[PDB]
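This report refers to the structure that appears directly beneath it.
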Amino acid sequence: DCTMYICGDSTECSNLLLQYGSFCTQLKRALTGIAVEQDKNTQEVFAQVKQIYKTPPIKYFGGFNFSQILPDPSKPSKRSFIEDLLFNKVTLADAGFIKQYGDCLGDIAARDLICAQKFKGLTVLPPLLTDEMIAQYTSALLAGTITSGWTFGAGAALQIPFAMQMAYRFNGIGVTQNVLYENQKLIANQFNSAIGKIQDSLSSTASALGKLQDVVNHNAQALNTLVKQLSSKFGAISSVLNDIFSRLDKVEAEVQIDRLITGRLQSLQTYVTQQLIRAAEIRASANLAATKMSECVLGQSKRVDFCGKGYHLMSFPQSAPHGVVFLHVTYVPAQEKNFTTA
Amino acid sequence: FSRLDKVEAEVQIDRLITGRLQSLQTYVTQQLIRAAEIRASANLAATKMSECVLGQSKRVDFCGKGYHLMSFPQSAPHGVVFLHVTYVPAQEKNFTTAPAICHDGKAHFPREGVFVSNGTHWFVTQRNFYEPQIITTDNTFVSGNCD
Amino acid sequence: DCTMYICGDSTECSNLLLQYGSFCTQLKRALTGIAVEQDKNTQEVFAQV
Amino acid sequence: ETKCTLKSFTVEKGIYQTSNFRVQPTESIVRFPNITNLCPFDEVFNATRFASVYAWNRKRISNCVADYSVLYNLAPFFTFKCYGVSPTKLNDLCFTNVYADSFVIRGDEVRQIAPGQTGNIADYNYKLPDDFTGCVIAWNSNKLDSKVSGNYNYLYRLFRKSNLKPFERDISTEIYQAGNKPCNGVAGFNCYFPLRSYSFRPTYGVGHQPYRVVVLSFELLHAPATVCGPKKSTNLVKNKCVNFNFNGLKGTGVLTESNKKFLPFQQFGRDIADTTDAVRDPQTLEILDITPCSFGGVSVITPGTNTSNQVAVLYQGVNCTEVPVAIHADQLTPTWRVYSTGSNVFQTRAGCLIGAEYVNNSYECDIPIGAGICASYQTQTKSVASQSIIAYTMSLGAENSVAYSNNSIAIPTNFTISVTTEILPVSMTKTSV
Amino acid sequence: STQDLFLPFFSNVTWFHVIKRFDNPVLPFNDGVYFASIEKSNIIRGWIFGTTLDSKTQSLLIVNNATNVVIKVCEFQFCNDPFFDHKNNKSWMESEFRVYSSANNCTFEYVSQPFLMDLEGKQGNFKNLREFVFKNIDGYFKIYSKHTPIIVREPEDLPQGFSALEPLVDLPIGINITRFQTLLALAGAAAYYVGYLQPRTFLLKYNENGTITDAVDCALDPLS
Ligand SMILES: *[C@@H]1O[C@H](CO)[C@@H](O[C@@H]2O[C@H](CO)[C@@H](O[C@H]3O[C@H](CO)[C@@H](O)[C@H](O)[C@@H]3O)[C@H](O)[C@H]2NC(C)=O)[C@H](O)[C@H]1NC(C)=O
Ligand SMILES: *[C@@H]1O[C@H](CO)[C@@H](O[C@@H]2O[C@H](CO)[C@@H](O[C@H]3O[C@H](CO)[C@@H](O)[C@H](O)[C@@H]3O)[C@H](O)[C@H]2NC(C)=O)[C@H](O)[C@H]1NC(C)=O
Ligand SMILES: *[C@@H]1O[C@H](CO)[C@@H](O[C@@H]2O[C@H](CO)[C@@H](O[C@H]3O[C@H](CO)[C@@H](O)[C@H](O)[C@@H]3O)[C@H](O)[C@H]2NC(C)=O)[C@H](O)[C@H]1NC(C)=O
Ligand SMILES: *[C@@H]1O[C@H](CO)[C@@H](O[C@@H]2O[C@H](CO)[C@@H](O[C@H]3O[C@H](CO)[C@@H](O)[C@H](O)[C@@H]3O)[C@H](O)[C@H]2NC(C)=O)[C@H](O)[C@H]1NC(C)=O
Ligand SMILES: *[C@@H]1O[C@H](CO)[C@@H](O[C@@H]2O[C@H](CO)[C@@H](O[C@H]3O[C@H](CO)[C@@H](O)[C@H](O)[C@@H]3O)[C@H](O)[C@H]2NC(C)=O)[C@H](O)[C@H]1NC(C)=O
Ligand SMILES: *[C@@H]1O[C@H](CO)[C@@H](O[C@@H]2O[C@H](CO)[C@@H](O[C@H]3O[C@H](CO)[C@@H](O)[C@H](O)[C@@H]3O)[C@H](O)[C@H]2NC(C)=O)[C@H](O)[C@H]1NC(C)=O
Ligand SMILES: *[C@@H]1O[C@H](CO[C@@H]2O[C@@H](C)[C@@H](O)[C@@H](O)[C@@H]2O)[C@@H](O[C@@H]2O[C@H](CO)[C@@H](O)[C@H](O)[C@H]2NC(C)=O)[C@H](O)[C@H]1NC(C)=O
Ligand SMILES: *[C@@H]1O[C@H](CO[C@@H]2O[C@@H](C)[C@@H](O)[C@@H](O)[C@@H]2O)[C@@H](O[C@@H]2O[C@H](CO)[C@@H](O)[C@H](O)[C@H]2NC(C)=O)[C@H](O)[C@H]1NC(C)=O
Ligand SMILES: *[C@@H]1O[C@H](CO)[C@@H](O[C@@H]2O[C@H](CO)[C@@H](O)[C@H](O)[C@H]2NC(C)=O)[C@H](O)[C@H]1NC(C)=O
Ligand SMILES: *[C@@H]1O[C@H](CO)[C@@H](O[C@@H]2O[C@H](CO)[C@@H](O)[C@H](O)[C@H]2NC(C)=O)[C@H](O)[C@H]1NC(C)=O
Ligand SMILES: *[C@@H]1O[C@H](CO)[C@@H](O)[C@H](O)[C@H]1NC(C)=O
Ligand SMILES: *[C@@H]1O[C@H](CO)[C@@H](O)[C@H](O)[C@H]1NC(C)=O
Ligand SMILES: *[C@@H]1O[C@H](CO)[C@@H](O)[C@H](O)[C@H]1NC(C)=O
Ligand SMILES: *[C@@H]1O[C@H](CO)[C@@H](O)[C@H](O)[C@H]1NC(C)=O
Ligand SMILES: *[C@@H]1O[C@H](CO)[C@@H](O)[C@H](O)[C@H]1NC(C)=O
Ligand SMILES: *[C@@H]1O[C@H](CO)[C@@H](O)[C@H](O)[C@H]1NC(C)=O
């Protein structure tokens, strides 16, 4: 609300603001433009399937153990074990949850910063796709992958046994499919051990989801700066808008107020420009994440190092606050011998 | 200028100069941000011209929903339209399948394609279209014992 | 140095600048943000081994 | 309101932002400390004599009601100039520590009493700082204190070794030297007693006759008050939106009893944005929270105008129970009260949604409300029929379990060759200015 | 974050200590002062502030006598060794008043009761710390203070910890102060400390009760 940010609860300042007019409407339209882009980014990344696949009740896949990346029905939120770790690494500020005012005022008004931003007319809006609907799309992509491989990307999902899907993968990396079936218990034990280390890493270290926490910290820092800019005097007699109208005549109060209007309006123009530049950087990441959903989850990519270090086998998507985590599975050659060749 | 002296007309005009100059600075910044967004689209459109028109791409869903065959470019005002042509598999049947055939202590695997059964007999077929073939030493290769 | 750029070697201008304050710190933080990005870009391109 | 926001007579299908709703206050409130006596102003304005300006006299005014009007109505003392306030506000405002500085000078030197001035009266015996908050008052006294034989008991310091500090006073009577040698004792060449007198005789020329000056130097608006203008305290009120004033601190908000423990020396509390968000009441010593009155964004949800004129409204971030309390018995920013009737009200996680009916069955998302809810215009006739705005939790896609088994495969017996369009921008219009 | 005259952290305060040994010296008072005494039974009783101290120009006095206070600013002629005599009230009490011989042109006076109460209930050797800050700024002399009853350190001094001085009083005295001095009783075992304020950006932490609970002196070291 440019009016409540510039002219905080003042009638006569609001009438001086109208001499600029359209300048606030550009800000409102630009921030609405960013807000619709966030939903579009999330649709491009996660809504890559027009059907919601469920995994069958017999949870056997040739000995590969997806039970920690699939949904657990016992939890009230239908996220996986690894998604329920990721949701604890990224400490959010305000998912747009409605404030029933009694939670804004009283004890919490002494220390909570979200209510303090709201009282300056800065509001965080909720995403169209809730974290349960992102968990459902992520479950559909994963249930499709483990029951049908790349086929649900190119047409209707066609079932295949998971060990025969892994054989098709092995041929994809130029290793003949007998090398899977002759080693299947080892390949499964290696995969099950490698998934075990994802939980151990994410349960143990803080310095992992920094790429997502930085996005939250940038928005929190930019709004805290924009609240703090209300303290700026901009060469006026005071910051406090009331203490100008309470101490001057309408002829030179208009000089003291027009400074605060000019400086605060420039502070919003700076925030909207800084938000558009980040929204362009986040979009570029969403376009990459949608491309990795298509080429690493819905398919097998022969692109070197695009789907993780090695030769790409399969990838599994997991939701995270404001992001996506890909668990890429890669064949890496391990014990070489020297031979003579011709 | 029709109502003031050069001494305070300069105060009334400098406001209009400051406000209008800030309006252009806002337009140029807003144009540079869009031009960066349009560029990113042109870099993608050139990449699709190279990988979907000048070639066939094995990248999943890059050249439209399906398996990519061919694409045809068409011009449009300020843009490009790609008509992507895609093979999409249409009428599936359930079959029983197996990873290998055991014949004579030796285990056999498909050279290309997959083993299938209609319920009584066994065949090799290519993976993406049902065209069954009798299982032979030309359709398959050997590795190891069946156990 | 916003102080040095705006108020070039002036004491009293520097005290008038503080009435804006945070406005210079946004500039310093933004240019530091670009500077760390240049090293990251160079690591992503060349440090692939 | 959407037609005016968009500047169009036709509005396309969508959800649109419009002007934020804001609850207006139901009453004004004023609080001042209950000081009942009119201040001892006349105890200086009509009194024996004023001090010599080298030794100007300072009086502290406190625990009393200022009324500038009744004094100016009595007093022959026909002048004003203010620096930190307008004179028109002095009746409205209130003050912390108030000192009247009282002295006498020549009518032409009156200009030197303004802040930032210079000349020996301002340099060597009375100085105001550049940030002086107050006013200067002056009047001719020749009718009362000028004498034809002279009234030389008015004195001023003509000489000093350096310019004095703001609000310093100097009564030292040691000799001064303009000659470079030590003129010790009572006199010397080019060396002086530092105090002189004024030739105040009634037959003098204009601006040399005596002016009695008072400078009022009040502190205001950020410390516990002791002198107020003559307006009357109202009752206090809580949990309602009001135009409050405490000690001159005007603002619109809802007052509430607080557990913020202001220490005895404090009077106001402030937030990170440098604004007062609590204030102890000057009559009964409790701390009150100040919160801005209930407000939020208003989004209007419409089918295309050429499809229909019926629309729904989202009060974003607002608890639904607040909107029936937002009933237009008082003013609100949106004047269109009619949506308050409700009956089809739904609390979405994004805000209170009114005029759209919530239905249990899902659809593809037509207009996005937020937090999984979407709205659409359709014939709600599951069981005569009519179109209305419905609201629903969006479908993600068709439900489809996969027939996976540890030895089953599906293989396509036929194919479709499909052609799909994709559209990409390549350029935008070049522009020059 | 605030810029004011504050005592720089880890700065050399000058340390004075009575016993038959006494130290009543005149000290400079440039920009303003932090003064503290670690004290029992009231030996320190107040201060003189001025520029000449011999009635050729005014000077300030603050005293806490037996049952009350005086605060006055005047053309005093101060006694060159100002003190009171009590010897722990052994056989006689307040009698002589060695502070000034004369008090000519006076321009403010104030009187109250017995300033600054002791700790309640006592404990074994349990002394108390009195802390003050004095500023002089465009005619106003501003006094801030604190009291903290705290366990005695023995070879050490001025104990480790943090606490903030509340504002006490504002006197509209209008005079140049350049020097200052302290008033004592005639044996005791009081010690006192003097530090000088300087302009310095301090970053202050307020807890949820709104007491200042920690601070950073932004010029102290690179980490600060
Ligand atoms: C797939 O990998 C899973 C993770 O290693 C593994 O789950 C773990 O299985 C063990 C053995 O059943 C459980 O051990 C617990 O069993 C009961 C549970 O009530 C307790 O009484 C025991 O004291 C013991 O704690 C683990 O709790 C369980 N972990 C999780 C996260 O569920 C699966 O068993 C693996 N599946 C296959 C087919 O190997
Ligand atoms: C699975 O697919 C099989 C191959 O298409 C099919 O077997 C074939 O069935 C036909 C009859 O429908 C046989 O025709 C033969 O009929 C007699 C057999 O004695 C001969 O006189 C004829 O000359 C002719 O050979 C095919 O020979 C027979 N193929 C084989 C390899 O036996 C099965 O019927 C299909 N099974 C199911 C369950 O659908
Ligand atoms: C407050 O009182 C101060 C002392 O009374 C006074 O400072 C005094 O200023 C004079 C003139 O600047 C100095 O006179 C000497 O100046 C230099 C050496 O400082 C010599 O070259 C001269 O010949 C002469 O001796 C005093 O030395 C100086 N005293 C002190 C203690 O600073 C302030 O100016 C007064 N301030 C105000 C605002 O009234
Ligand atoms: C593979 O899919 C093809 C459709 O994409 C399908 O072609 C369709 O075949 C049917 C007959 O099976 C035709 O139906 C019409 O046939 C004649 C008129 O030509 C009439 O007697 C019928 O009433 C009916 O109108 C479709 O017209 C025809 N479609 C096309 C585009 O040719 C193939 O038959 C499928 N092949 C396999 C092996 O499944
Ligand atoms: C502590 O010392 C104070 C001064 O050092 C002293 O104040 C003195 O109190 C007496 C009695 O009230 C005053 O005496 C005068 O009182 C009125 C004045 O109009 C007359 O009726 C008397 O005849 C007499 O002139 C002193 O003037 C006053 N001194 C000052 C400078 O304030 C306190 O009484 C002392 N208290 C204790 C407990 O020792
Ligand atoms: C802010 O001020 C608060 C009010 O003084 C203060 O709360 C008080 O804290 C003490 C210490 O925790 C409590 O002491 C009691 O604690 C429990 C019972 O709660 C007993 O076991 C103890 O024996 C002792 O009696 C006070 O009860 C508590 N007062 C209230 C009204 O809750 C806060 O601690 C202060 N905040 C900070 C950061 O210091
Ligand atoms: C592959 O061979 C290199 C060196 O060539 C070999 O030299 C002989 C020792 C013998 O192994 C021949 O058959 C080969 O022609 C190995 O490199 C050496 O590695 C050791 C440590 O393992 C090191 O001490 C030597 O300095 C290396 N020498 C050189 C010239 O590089 C290499 O380790 C062999 N690879 C593997 C997988 O064993
Ligand atoms: C592939 O098979 C599944 C289920 O297994 C089959 O069950 C028998 C009926 C028989 O067909 C066996 O040879 C298979 O083992 C089919 O799924 C069923 O589909 C129908 C609708 O067509 C539905 O009513 C059932 O509830 C489904 N049952 C299950 C367990 O999913 C599937 O349709 C078959 N695929 C094709 C292309 O026909
Ligand atoms: C809107 O606010 C009302 C309060 O005015 C909320 O009602 C409270 O709900 C809680 C939890 O059930 C109860 O403990 C309180 O007693 C209720 N208070 C009253 C006075 O009704 C209501 O839940 C809020 N609605 C939303 C969606 O947050
Ligand atoms: C400072 O005080 C002295 C003494 O009270 C004053 O000197 C006397 O002033 C009166 C009134 O003008 C004269 O009648 C006496 O003759 C003076 N006595 C002496 C010995 O000089 C002096 O005027 C005062 N100064 C100020 C600035 O108030
Ligand atoms: C002025 O004050 C005197 C007392 O000093 C009083 O008697 C007189 O009536 C007053 N005159 C006016 C004009 O108020
Ligand atoms: C106001 O003053 C009257 C009398 O002076 C007193 O009785 C009353 O208590 C005062 N009001 C308050 C709130 O103390
Ligand atoms: C809108 O509806 C009117 C009829 O009410 C019709 O004439 C017009 O062509 C429609 N326009 C569009 C773009 O649908
Ligand atoms: C939705 O269905 C439930 C029963 O499952 C019913 O109680 C409820 O009234 C329906 N929702 C609405 C909005 O009426
Ligand atoms: C599938 O086969 C495995 C043996 O590999 C067996 O353990 C499991 O019970 C079987 N399940 C079904 C549904 O056929
Ligand atoms: C404190 O005083 C000592 C001399 O006793 C000196 O060595 C030291 O450098 C001084 N430190 C500061 C910060 O003034």
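Residue numbering for chain A follows Swiss-Prot; the residues present correspond to positions 737-1078, in that order.
Even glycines carry a Cβ here, placed using N, Cα and C.
Annotated features in Swiss-Prot:
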- A:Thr859 to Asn: In strain: Lambda/C.37 (VARIANT)
- A:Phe888 to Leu: In strain: Eta/B.1.525 (VARIANT)
- A:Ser982 to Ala: In strain: Alpha/B.1.1.7 (VARIANT)
- A:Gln1071 to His: In strain: Kappa/B.1.617.1 (VARIANT)
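Distances between the Cα of A:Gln1071 (variant position) and those of the variant positions A:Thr859, A:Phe888, A:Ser982 are shortest for A:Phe888.
Remark: of the variant positions A:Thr859, A:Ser982, A:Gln1071, the most isolated position is A:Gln1071 (fewest other Cβ atoms within 10 Å of its Cβ). A:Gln1071 (variant position) falls within neither a helix nor a strand when secondary structure is assigned with DSSP, and so counts as coil. Every protein chain shown contributes to the tally, and the Cβ of A:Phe888 (variant position) ends up with 23 other Cβ atoms within 10 Å.
Spacing of A:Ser982 (variant position) relative to A:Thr859 (variant position) is 29 Å (Cα to Cα, whole number). For the pair A:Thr859 (variant position) and A:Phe888 (variant position), the Cα-Cα distance reads 40 Å.
In the three-state DSSP assignment, the secondary structure recorded for A:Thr859 (variant position) is coil.
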